[PDB]
Amino acid sequence: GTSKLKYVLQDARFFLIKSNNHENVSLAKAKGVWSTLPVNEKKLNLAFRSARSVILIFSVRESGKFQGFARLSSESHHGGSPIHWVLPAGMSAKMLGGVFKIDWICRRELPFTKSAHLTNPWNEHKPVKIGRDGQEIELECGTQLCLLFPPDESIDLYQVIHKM
């Protein structure tokens with residue numbers, strides 16, 4: 001049912017995440033962590049302190065799909081165990097230094113073909129699949145986008161609902 005999921009998403013903020021490789025999304029799905037560039041890191045930290053939930057919606061560049069979505073459980077943190085990200089060509093470990101803990105809500109794919117009817121009012125009403133890394137998604141558009149994902153039987157919402 002969607003009651004639990006709609007409760008998680010009430011008054012949520014939503015951010016598109018674009019990763020240049022599948023391998024970092026695989027790592028993030030197993031371990032429940034994410035790191036991003038400093039501009040977006042500052043944005044997500046601000047959003048985490050202000051919003052009831054902050055949802056990251058993941059899409060790998062050129063995949064034609066979203067790979068899932070997750071909810072911040074902490075602000076970024078430096079000085080923890082070093083995540084062994086596969087670093088893109090022009091990026092260093094210090095640039096992905098801040099580590100957010102995330103709880104995945106869905107780790108299944110959603111093709112762009114199934115979200116073609118949704119447009120993001122905060123990105124000039126372009127289809128929600130269009131956007132740069134960190135593009136914030138307006139509340140109703142991001143809620144509907146999250147509801148399009150199929151149910152993930154590997155996920156238990158209880159842990160998220162409990163720490164809210």
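These residue numbers are counts, starting from 1, taken along the chain as shown.
If you're wondering, the header gives X-ray crystallography, 1.7 Å.
The backbone N, Cα and C atoms fix where each Cβ goes, and this holds for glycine too.
Per Swiss-Prot, the feature RNA binding site maps to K18, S19, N20, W34, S35, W85, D133; the stated evidence is experimental evidence. When secondary structure is read from DSSP and collapsed to three states, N20 (RNA binding site) falls in the coil class. Around the Cβ of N20 (RNA binding site), the same chain contributes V60, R61, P88, each under 8 angstroms and 6 or more positions distant in sequence.
Annotated domain 'YTH' per Swiss-Prot: 12-149, in sequence order.
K18 (mutagenesis position): 16 other CB atoms within 10 A of its CB, across all protein chains. Mutagenesis annotation in Swiss-Prot: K18 to L (Swiss-Prot position 361), described as Does not affect ability to influence alternative splice site selection; the structure shown retains the original residue.
Annotation of the mutagenesis experiment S19 to A (Swiss-Prot position 362) in Swiss-Prot: Does not affect ability to influence alternative splice site selection.
Among the mutagenesis entries in Swiss-Prot is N24 to D (Swiss-Prot position 367), noted as: Abolished binding to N6-methyladenosine (m6A)-containing RNAs.
Experimental mutagenesis at this site is recorded by Swiss-Prot as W34 to D (Swiss-Prot position 377), annotated: Abolishes RNA-binding and ability to influence alternative splice site selection. Annotation note: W34 (mutagenesis position) sits in a strand segment as assigned by DSSP. Less than 8 angstroms from the CB of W34 (mutagenesis position) sit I17, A28, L56, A70, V99, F100, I102, each of them six or more residues away in the same chain.
In Swiss-Prot, the entry for mutagenesis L37 to T (Swiss-Prot position 380) states: Reduced binding to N6-methyladenosine (m6A)-containing RNAs. The structure shown retains the original residue. Cβ-based neighbour count (10 Å, all protein chains) for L37 (mutagenesis position) stands at 14.
Under its mutagenesis entries, Swiss-Prot includes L44 to E (Swiss-Prot position 387) with the note: Does not affect ability to influence alternative splice site selection. In the three-state DSSP reading, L44 (mutagenesis position) counts as helix.
DSSP assigns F66 (mutagenesis position) to a strand. Recorded in Swiss-Prot as a mutagenesis result, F66 to D (Swiss-Prot position 409) carries the remark: Abolishes RNA-binding and ability to influence alternative splice site selection.
Under its mutagenesis annotations, Swiss-Prot gives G68 to I (Swiss-Prot position 411) the following note: Abolishes RNA-binding and ability to influence alternative splice site selection.
Close to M95 (mutagenesis position) in the fold, though at least 6 residues off in sequence, lie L37, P38, each with a CB less than 8 Å from its CB. DSSP gives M95 (mutagenesis position) a coil state; it is part of no helix or strand. Experimental mutagenesis at this site is recorded by Swiss-Prot as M95 to A (Swiss-Prot position 438), annotated: Reduced binding to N6-methyladenosine (m6A)-containing RNAs.
Per Swiss-Prot, mutagenesis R132 to F (Swiss-Prot position 475) is noted as: Reduced binding affinity for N6-methyladenosine (m6A)-containing RNAs by 9-fold. All chains included, 9 other C-beta atoms sit within 10 angstroms of the C-beta of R132 (mutagenesis position).
For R132 to A (Swiss-Prot position 475), Swiss-Prot lists a mutagenesis experiment annotated as follows: Reduced binding affinity for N6-methyladenosine (m6A)-containing RNAs by 100-fold.
Excluding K18, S19, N20, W34, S35, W85, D133 themselves, the residues of that chain whose CB lies within 8 A of the CB mean position for the RNA site are, in sequence, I17, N24, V25, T36, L96. If you draw a 10 Å sphere around the CB of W85 (RNA binding site), it holds 20 other CB atoms from the protein chains shown. The RNA-binding residues named in the record, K18, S19, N20, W34, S35, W85, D133, extend over a maximum Cα to Cα distance of 17 Å. Within 10 Å of the C-beta of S35 (RNA binding site) there are 19 other C-beta atoms, taking all protein chains into account. For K18 (mutagenesis position), the nearest neighbour among the binding-site residues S35, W85, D133, judged by Cα separation, is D133. The Cβ of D133 (RNA binding site) lies under 8 Å from the Cβ of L16, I17, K18, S19, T36, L37, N40, each of which sits 6+ residues away along the same chain.
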